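Worksheet: the structure to be examined is printed underneath.
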Amino acid sequence: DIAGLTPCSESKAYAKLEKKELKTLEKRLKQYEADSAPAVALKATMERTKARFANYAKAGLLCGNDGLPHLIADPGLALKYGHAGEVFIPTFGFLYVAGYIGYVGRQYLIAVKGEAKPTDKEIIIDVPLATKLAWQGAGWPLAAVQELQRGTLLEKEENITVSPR
Amino acid sequence: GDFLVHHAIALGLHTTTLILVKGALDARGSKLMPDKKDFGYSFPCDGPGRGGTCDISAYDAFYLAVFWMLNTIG
Amino acid sequence: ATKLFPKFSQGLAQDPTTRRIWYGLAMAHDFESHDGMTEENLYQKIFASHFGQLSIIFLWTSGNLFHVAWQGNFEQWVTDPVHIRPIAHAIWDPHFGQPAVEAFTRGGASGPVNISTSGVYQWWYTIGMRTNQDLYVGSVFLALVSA
Amino acid sequence: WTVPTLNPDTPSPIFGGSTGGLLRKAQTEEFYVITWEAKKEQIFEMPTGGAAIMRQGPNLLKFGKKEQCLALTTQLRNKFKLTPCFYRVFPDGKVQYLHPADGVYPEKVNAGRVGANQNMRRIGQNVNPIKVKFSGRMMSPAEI
Amino acid sequence: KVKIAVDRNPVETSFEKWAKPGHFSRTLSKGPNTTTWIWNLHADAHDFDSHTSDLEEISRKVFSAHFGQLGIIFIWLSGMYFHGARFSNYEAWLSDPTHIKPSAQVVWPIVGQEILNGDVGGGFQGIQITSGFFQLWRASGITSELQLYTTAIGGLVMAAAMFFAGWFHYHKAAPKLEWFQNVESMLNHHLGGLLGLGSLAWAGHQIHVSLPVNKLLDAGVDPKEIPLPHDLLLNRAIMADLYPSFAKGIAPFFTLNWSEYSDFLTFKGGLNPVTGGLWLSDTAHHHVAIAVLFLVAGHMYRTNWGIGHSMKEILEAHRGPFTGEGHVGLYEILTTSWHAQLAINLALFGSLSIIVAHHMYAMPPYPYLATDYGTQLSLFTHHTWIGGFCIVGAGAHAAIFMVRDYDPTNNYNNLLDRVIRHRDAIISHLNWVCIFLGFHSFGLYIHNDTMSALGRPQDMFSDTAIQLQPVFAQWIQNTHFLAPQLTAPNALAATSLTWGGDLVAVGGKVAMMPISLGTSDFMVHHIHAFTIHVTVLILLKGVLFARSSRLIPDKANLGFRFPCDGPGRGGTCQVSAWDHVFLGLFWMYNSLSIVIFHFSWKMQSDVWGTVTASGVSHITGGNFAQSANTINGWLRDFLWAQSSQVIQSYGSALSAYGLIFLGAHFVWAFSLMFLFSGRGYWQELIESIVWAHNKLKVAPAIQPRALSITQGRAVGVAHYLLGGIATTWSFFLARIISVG
Amino acid sequence: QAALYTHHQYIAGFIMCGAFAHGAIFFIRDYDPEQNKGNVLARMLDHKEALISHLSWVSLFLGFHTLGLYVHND
Amino acid sequence: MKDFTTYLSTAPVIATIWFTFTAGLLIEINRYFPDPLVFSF
Ligand code: CLA
Ligand code: CLA
Ligand code: CLA
Ligand code: CLA
Ligand code: CLA
Ligand code: CLA
Ligand code: CLA
Ligand SMILES: CC1=C(/C=C/C(C)=C/C=C/C(C)=C/C=C/C=C(C)/C=C/C=C(C)/C=C/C2=C(C)CCCC2(C)C)C(C)(C)CCC1
Ligand code: SF4
């Protein structure tokens, strides 16, 4: 298939591991009563466990010889064989939120450098301004590419460089 | 497992290169001290002033790098 | 006082501490910073030192050949090498006790030998040695070259 | 002001006897001797440990290294406002004067001093250590 | 004339200074410009001598801070009683103490942590506690969860009382100085009131609640049928049923006919054979005698009437030929400085903690304590560590008194002066004895290792080869085992079973069996002596060389905490007394690690185990006498053999330990970056990253600075101790909760 | 096999560390700016903060993600 | 009351509040949606 494995639906090792986990869980379940909160929690665990196995089988995951899911990190390969939801979509999601955090922080820094005491507003957060900027950047990438294309993203060579060379 | 370990190895190489390259390029001088070239390679420190400067020589940068070499080959 | 050791650095052979001993051991191969060091003298010392290093290397290899040829079992190892273990050299330690020597005697030998985990046996079997005599000849030759 | 010599018959402050006194740097190499004149009896602190009582009038001590004389000098000067002077004594009967060695302690500038070890350039106007290489010994570029 | 002296409304109550960080000092106040200022804000928060220079204000500060500490302790106790009441299986434990393991914590069913809820027995699920509150509660007589809940509410109320008290005494009624400087009145009131009346009151509670309830519980009736304690207070005839002395009331006490109280104030020795704890009648008799002793001791000092002693007179009368003026001038030292008091009190406090640990494993006081192995190990280990830390603190604050508050003008010829005046002899001989013990105590192990590896086990130090017998400890052991027949005619047994004698077994397990002392014991005891002497060397050297030395003649003017005096005169890194405290911390870690390893392996090899009615089968089979003379013995039989449970705990209800194991290692190895390296390198690296921010206009307007030297060292030792101690914690708990 | 491979790996580590150490000694003792005005060797000294920054970045990235994945699997 | 709000505007208090918010948010998402590994949806 994809580098010599099989999907988990017909994977023999998958069902064996599933049976093993259910077995240990029922083994813990045996010694209590039928109304006890221990048995309530144990049956909740059974339900969550079997639901987890069904969810991993449903999403078309790929298992090796240990019966464990394997993720594929390759744009062409994952997009071709239907696996965009394990690395590709997660990486674009994370890059969105991480750039969002960074951009909000940077806008705060420039917003507070223009005052009379930049250190006080760094140690004592300007909460109205911080919430305001916390909203104002939900679309950051557009503002980022605009700041890039206007040449305000980068300071020129008035940065302090080490002396001497 | 090989994926994870190969990334650990790459971490070792990039880190050790960081320490060594930093020690080499900051050997002429830094901003903590802009006349490091007047002391030679392996000098102790510059004392408690300016917040104290322990292990500032290039010798001490290499000194720190040896530990990483041992780790990575480990 | 103004002691002799060491002669390469006068400022070092001046202080009345034990720093001079350690530093005299430490600045010996720093030819560039001795007293009166020109540039020609630097290159010449480096050249002679290279010769010293080559001598030590070849002498060491002669040592390996000699001990393998004398205390090892290379003559018996070439008949069946998926079997009888390599032998590096033999031990004579007066601190041993009875079960110690009874234990270390392994690989078909007659005394306390220890196994050669160096790969010299396979090297010398591949390149074309077969007996002890050839190894002795090699050892004598390499000692001569080192001299 | 001329260079004064000491009068070695002045009494010593009352003290019990520490461990931390003179070792054999004094027997073979040198030991330092301090002198001051007090106005009223008072308890001071030795720069070895313990407390001693200075006498009403001239006093006299003896120490191993120089930082001890400087410590006692700073303490007697900034706290009690006295004028001490300490010498250097070699172990055969030779006496060298020092501190102040100018009459005036070396903060108030006294006209008639010659400045030594005094380069006349900015700190970043030193030569590279490649251009002082291969000299008689190890040299810093700012030593030339 | 000792009296009350209080000032009115010194400091008003407003939030004004909460919005102004670093208001307390002149240096900190002006606001940040680097990141050193944050760590300086946290470093000098409690340095109450570094705000002002007046005794009175410092004293008021420390008084109210004490109230704060007490309040937080009450919140903690209230939490413990509440969690015992609501989220535990205490009643199911009272129904059957064996086979039902104590549990007092329940986790929430989220990402999978619900596997941590173990099958502790009794139809309950949760995390087994080793803190041993259940045995304490059964010793007090608590039978229901309702009483625990009431105690929880009471604790919370007392906590609020304490915080209000602190607020009151700093802001509304703040005492003057001379209130504090009446140490004699404080001694009388503490010795009498606190210790004595606490002992007397607790004796009352034992006699009237804990004796009868535990008598019924050990008699076999289940806890619900047992009468409530107020029925025991109100109805005399029930007590007359249990102990007939109570039928005579309090007539025997007031006519000196105390011999009739022999039913509930006893002197029998060993243990309760059905329980495994001490006899509670002994405990009550003990607190009664303690209370009489302390109430007698509390009338010793002169406060307002002519009788009693003065401290100055007692001190000034003791002076001999070898010590000049003796103690003249210690009273002025010990009433005008707080760091001296903190030094003495931390010293005796920590040593007291360690003695607590030793007596607490030797003579188990609580019912069903000795057969819960994890509780025994955890309690001994915990009190050991707390003692160690407190003693190191004593060293540190003695040093701080040497630096700051020492004035030689008031202190001329004196015990303190003479100690300073021969510090060289002191430290030299302490150094010698450290090296002597080092060579012998550790070279014995190296020699045994070498001989045992060279084929000749007949030339090593052991019980069968060349022998080293602790003859002294064995003789003392026999002396005390024989004591009930000659030198204690009225006891029925020895004070403990470790002195020798028979075996007490509760529910198949061993409560306590006699302990024998052989060659391995000799060697480990001298290891302990060696490490203790080394730590004493470091700390005492820090104290004596805190003001000046031959190296630095003016070390006093640099202060208590400073990094160096430059690379000159060879190099003077770490010359402050603070760094002596630092290295002392490392050695304290070492010594106490050895102590608790010794205890753990000795107990698992020679005391605990099951009574299978075929002799005694210990947990590890009794391999201490043959293996504790080789380092290979420790590394194999202890560390490698006993880690099988902490490394294989995955998948069971014990995996938290096998997962916090590795994290403890990680923090331990993380400390090494802070210890080994230095701040110049990090300063330059941080500068380059600051450039990488200057490029993108994210220059922080506060300036990034690397840690100062002292802080880097301190953080290093913090991580070091955290990682090491966490590792040992995880290992011990997994092992002894698994197999114990 | 084990001893040979381990031996040569550790030897390689020490040798590479020596290479960077003698780079640092070159910069301190034997470098001359005017002879090297504008070659690649001065260019490398001109933009060294970029080098150290990006080595720092890759070291951080590999560290966080490698250690994180290992801890998650644990 | 102004100074109390400014005290609430200091760094560690806002760190505590905001990290409680973020932690609780992630915890609730992990309760209502148990065991997420892939996105596919
Ligand atoms: C980190 C580097 C890297 C590496 C080693 C690979 C490796 C691979 N990619 Mg790939 N890829 C990457 C990054 C990478 N990808 C990125 C970032 C993108 C988004 C632009 C893609 C987009 C992509 C597509 C659309 C396809 C691949 C394919 C492949 C496979 C064969 C082609 C190949 O190796 O080209 C060498 C790759 C590089 C030198 C790295 C640069 C990345 C380029 C843009 C990808 C080249 C695709 C290639 C021309 C398609 C060849 C078709 C094939 C039938 C011959 C191989 C497993 C093909 C596949 O599915 O194989 C079965 C395919 O169709 N990749
Ligand atoms: C019988 C009287 C008495 C009692 C019981 C105490 C008890 C205590 N004093 Mg104390 N003290 C007394 C008289 C007394 N003192 C006198 C006469 C003076 C003046 C010379 C002082 C001066 C003094 C100072 C300066 C300090 C103490 C401290 C302490 C506490 C030590 C902490 C501890 O281990 O407590 C164990 C905990 C408990 C026993 C909990 C019980 C607590 C309750 C409230 C009992 C307290 C009784 C109370 C003092 C009586 C007056 C109450 C008030 C409403 C009038 C402890 C609560 C230290 C402390 O912690 O400060 C807060 C401290 O710094 N005391
Ligand atoms: C310090 C702790 C303590 C306390 C609180 C008690 C308390 C008690 N013991 Mg006791 N006891 C103790 C230690 C203690 N003991 C010790 C150490 C021993 C061993 C020697 C004994 C040995 C002992 C025996 C042998 C007996 C008791 C008994 C009693 C009870 C009755 C005492 C009695 O006969 O009248 C003593 C009288 C008083 C204490 C006077 C109380 C005055 C009240 C409280 C004043 C209230 C006035 C106020 C204005 C009222 C407000 C009115 C309005 C607001 C409503 C009483 C509950 C007797 C008992 O009942 O057995 C169960 C009994 O037989 N005890
Ligand atoms: C009754 C106990 C007691 C008391 C009242 C004091 C009081 C004091 N000590 Mg002291 N000390 C003690 C015990 C005590 N110490 C012990 C046991 C030791 C040995 C470790 C020391 C070692 C010590 C040193 C070495 C120094 C002091 C100093 C001081 C003074 C300033 C303290 C300060 O600003 O802290 C501010 C508060 C902190 C720094 C808190 C940080 C503490 C650590 C990092 C947290 C512990 C980690 C925790 C257990 C687990 C982490 C949980 C989680 C985050 C992972 C103050 C007078 C200093 C001084 O100069 O005095 C004038 C000083 O230099 N002490
Ligand atoms: C295992 C590592 C280790 C060892 C062996 C030592 C050893 C020592 N430290 Mg130490 N130390 C260490 C780690 C170690 N430290 C660490 C990590 C720290 C940081 C916290 C410190 C911090 C520290 C301080 C702060 C102090 C010491 C002190 C001491 C000395 C105590 C006296 C003693 O026992 O000497 C005896 C020597 C040994 C036990 C070593 C083994 C000797 C063998 C068994 C026999 C030797 C004979 C030999 C085989 C013959 C040679 C033959 C050969 C030439 C062919 C001793 C030299 C103290 C000191 O010097 O004062 C006394 C002291 O003040 N150390
Ligand atoms: C081609 C090989 C080679 C050559 C020719 C040189 C040559 C030189 N190096 Mg260099 N170096 C090399 C490889 C080499 N190095 C490698 C591989 C490293 C990385 C480790 C270094 C790291 C290095 C540093 C960090 C420094 C030099 C320095 C020097 C110069 C002075 C050397 C000196 O005085 O040392 C004297 C040599 C000694 C005192 C020997 C010390 C013994 C070492 C610690 C090994 C001990 C281990 C022990 C034997 C183990 C026994 C085990 C026991 C159980 C039996 C000299 C030009 C120095 C320099 O230029 O000064 C400015 C300098 O600072 N080099
Ligand atoms: C356990 C040992 C250990 C670890 C984890 C590290 C980790 C690191 N070292 Mg190294 N180092 C070590 C030992 C270690 N070192 C030793 C012994 C030495 C010899 C002195 C050095 C010498 C050294 C040098 C000289 C350099 C490093 C550098 C680095 C960084 C490399 C970048 C990286 O991997 O980012 C990954 C970072 C981490 C994994 C840090 C852990 C962060 C945790 C997971 C987050 C916190 C979790 C949680 C919130 C905590 C809650 C607790 C709460 C109370 C706060 C990184 C911080 C280099 C550097 O900084 O380059 C940028 C560098 O220049 N180190
Ligand atoms: C893919 C492949 C290929 C290719 C390969 C290649 C191309 C490779 C390369 C590689 C490389 C490319 C490598 C490199 C490395 C590098 C290094 C290793 C470096 C080092 C450096 C250093 C060490 C430095 C030093 C110094 C300093 C620091 C200062 C200055 C002076 C000096 C320079 C000395 C082929 C086709 C053939 C085949 C197939 C496969
Ligand atoms: S502590 Fe650091 S700064 Fe001070 S002398 Fe030592 S190395 Fe230099």
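Chain E residue numbers are taken from Swiss-Prot; in order, the displayed residues are 12-751.
Recorded method is electron microscopy, 3.4 Å.
Every residue, even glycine, has its Cβ placed from backbone N, Cα and C.
According to Swiss-Prot, the feature [4Fe-4S] cluster binding site maps to E:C575, E:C584, an assignment based on similarity to another entry. DSSP gives E:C584 ([4Fe-4S] cluster binding site) a coil state; it is part of no helix or strand. Listed in sequence order, the residues of the same chain lying 6 or more apart from E:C584 ([4Fe-4S] cluster binding site) and placing their CB within less than 8 Å of its CB are E:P574, E:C575.
Under the DSSP three-state reduction, E:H676 (mutagenesis position) is assigned to helix. Of all Cβ atoms in the shown protein chains, 15 besides its own fall within 10 Å of the Cβ of E:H676 (mutagenesis position). Per Swiss-Prot, mutagenesis E:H676 to C is noted as: No PSI detected.
Looking at Swiss-Prot, you'll find the mutagenesis E:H676 to F or L noted as follows: Loss of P700 function.
Record note (Swiss-Prot), mutagenesis E:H676 to S: Accumulates approximately 50% PSI. The unchanged residue is displayed.
Quoted from Swiss-Prot, the note on mutagenesis experiment E:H676 to Q is: Impairment of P700 function. More severe; when associated with 'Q-656' in PsaB.
Positions annotated as chlorophyll a' binding site by Swiss-Prot: E:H676.
Counting Cβ atoms from all protein chains shown, E:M684 (chlorophyll a binding site) has 15 others lying within 10 Å of its own Cβ. Look at Swiss-Prot and you will find E:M684, E:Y692 tagged as chlorophyll a binding site.
Around E:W693 (mutagenesis position), the same-chain residues six or more apart in sequence whose CB sits under 8 Å from its CB are E:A717, E:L718, listed in sequence order. Annotation of the mutagenesis experiment E:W693 to F in Swiss-Prot: Unable to photoaccumulate an electron on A1.
According to Swiss-Prot, the feature phylloquinone binding site maps to E:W693.
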Have a look around E:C575 ([4Fe-4S] cluster binding site) and count the other CB atoms within 10 A of its CB, chains all included.
21
What Cα-Cα separation, expressed in whole Å, is found between E:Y692 (chlorophyll a binding site) and E:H676 (mutagenesis position)?
26
Near ligand 4, which of the recorded positions E:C575, E:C584, E:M684, E:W693 are found, taking a Cβ distance under 6 A to any of its atoms?
none
Taking the recorded positions E:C575, E:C584, E:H676, which residues show a Cβ-atom distance to ligand 9 below 6 Å?
E:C575, E:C584
Just to be sure I understand the packing, how many Cβ atoms besides its own are within 10 Å of the Cβ of E:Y692 (chlorophyll a binding site)?
25
Any idea what the Cα distance is from E:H676 (mutagenesis position) over to E:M684 (chlorophyll a binding site), rounded to a whole Å?
14
